[PDB]
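S.K.: I'd like to ask you about the structure that follows.
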Amino acid sequence: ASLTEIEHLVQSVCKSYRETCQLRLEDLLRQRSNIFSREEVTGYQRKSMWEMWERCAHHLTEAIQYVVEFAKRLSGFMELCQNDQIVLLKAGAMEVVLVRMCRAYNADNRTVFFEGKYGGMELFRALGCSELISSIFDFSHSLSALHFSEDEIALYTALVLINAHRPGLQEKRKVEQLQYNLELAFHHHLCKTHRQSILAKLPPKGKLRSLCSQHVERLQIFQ
Ligand SMILES: CC(=O)Nc1cc(-c2ccc(N(C)C(=O)c3c(F)cccc3Cl)c(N3C[C@H]4C[C@H]4C3)c2)n(C(C)C)n1
């Protein structure tokens, strides 16, 4: 599986990402100045956990939808069997959602974009999940320091999803072979862009898994 050919793989992945990222980077950057007032924040803090949750769960389900679209446009993903398609999405999707959040986060003032404006962690107080929210803000913050280009995220999240060590896989070797080509592609694009430095700054092995184990833990869905 050759080199001119991983060059096309890099371009292609980067395109799928761009075609499924839901909010454009430009808009997020532009809207940074648009912050929630002291009153608009109080409004959100007054609502019940249940209304926050509805709003949050709808935004998540749309985001997952986009992640699933992204996967479906990566080379070879659609050629894997259905059970394997599912096992990779079930295991990675919310991890990708989480990494995609860092583009909507603003290290200047510890704020994130949500429903048309930018807001600190206190916006989400009726959820009663200060610990979890707070550790999402910290992961988003130490990711914002890498100044991850859009293409690096696309390649990195392609590797979040395409992972042959997910328990449950049945054609492991065909996943391995997609994963390998994607790893080379990321490496090679880092070398083309002089950005090899970022490989050592990326989430320690398992930081993402365990933040997702913790996140998936709220099924407020049950009620
Ligand atoms: C336009 C818009 O608002 N989009 C939007 C909003 C959310 C969104 C949707 C849901 C969440 N929250 C709050 C949760 O994922 C969540 C929950 F629903 C229940 C308990 C704990 C958590 Cl973190 C958050 N958080 C978590 C952390 C406070 C920041 C932003 C963010 N998303 C995600 C798909 C990226 N996209």
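To match Swiss-Prot, the residue numbers of chain A are left as they are there, and the shown ones run 265-487.
So how was this one determined? The header says X-ray crystallography, 2.3 Å.
Any Cβ shown, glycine's included, is placed from N, Cα and C.
The annotation that Swiss-Prot gives for the mutagenesis experiment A327 to F reads: Completely abolishes transcriptional activity. Under its mutagenesis annotations, Swiss-Prot gives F378 to Q the following note: Completely abolishes transcriptional activity. Quoting Swiss-Prot on the mutagenesis of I397 to N: Nearly abolishes transcriptional activity.
Would you situate these features in the structure and describe their surroundings?
M.R.: Counting only same-chain residues at least 6 apart in sequence, those with a Cβ under 8 Å from the Cβ of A327 (mutagenesis position) are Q286, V361, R364.
In this structure, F378 (mutagenesis position) is part of a beta strand by DSSP.
Secondary structure at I397 (mutagenesis position), taken from DSSP and collapsed to helix, strand or coil, is helix.
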S.K.: Taking only the Cα atoms, work out how far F378 (mutagenesis position) lies from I397 (mutagenesis position), in Å, as a whole number.
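M.R.: That separation, Cα to Cα, works out to 14 Å.
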